[PDB]
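Visitor: Take a look at this one; I'll ask things after.
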Amino acid sequence: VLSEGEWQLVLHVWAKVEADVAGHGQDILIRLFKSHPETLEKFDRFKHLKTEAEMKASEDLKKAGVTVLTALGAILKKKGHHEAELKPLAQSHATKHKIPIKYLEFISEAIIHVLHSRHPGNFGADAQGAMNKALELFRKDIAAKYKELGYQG
Ligand code: HEM
């Protein structure tokens, strides 16, 4: 369980993501795909992209990033009270997309990596720790819902 002070560190760096969610989503998805190329395979619409330049130029990739980060932002703003938001997400990701927990770990790593690069002003050590706690809570609660849904994840 996060403290309120921990949540405020998370929310202060999220406010900067929100200056330009599309740009942040491009950087985060591209880092994911570069670090763990197998994750790209899950995205049928743009799994054929070969290079970072292609990825940067992809409107479909850009929209996915916006979708992902906006949904994450809504979860973070709940400050752990995210049961409603996680239901549909867990169901789709378990049953339609088939996203394992290890791939959620990989995107969490990409989010931290990009925030650390972009936002040294709001992503020092305490803030990074708070964001890791928030992302760990997200993954723990999604993993519990995957189990309810029948998915080993
Ligand atoms: C912070 C973690 C994540 C969040 C908040 C997030 C959220 C979303 C949302 C809101 C959608 C659209 C609605 C839906 O289908 O449920 C979506 C679709 C999708 N997600 Fe995620 N997701 C996350 C991580 C991932 C990861 C790591 C992958 C793959 C490695 C992934 C693969 C996809 C795919 C393939 C789609 C469908 C794209 C399409 O048809 O346009 N998700 N996700």
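Per Swiss-Prot, chain A residues shown: 2-154, in order.
The deposited model was determined using X-ray crystallography, 1.8 Å.
Positions of Cβ are set from backbone N, Cα and C atoms, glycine also.
For reference, Swiss-Prot lists these features for the protein:
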BINDING   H94  heme b binding site
VARIANT   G122 to A  In metmyoglobin
Visitor: Sequence gap of 6 or more, C-beta under 8 Å: which same-chain residues meet both conditions with respect to the residue listed as 'heme b binding site'?
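Guide: When sequence neighbours closer than 6 are ignored, the residue listed as 'heme b binding site' has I100, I143, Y147 within Cβ distance under 8 Å.
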Visitor: Looking only at Cβ atoms, how many others are within 10 Å of the one on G122 (variant position)?
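Guide: The Cβ of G122 (variant position) has 10 Cβ neighbours within 10 Å.
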Visitor: DSSP on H94 (heme b binding site), three-state: which is it?
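Guide: Note: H94 (heme b binding site) is helical by DSSP.
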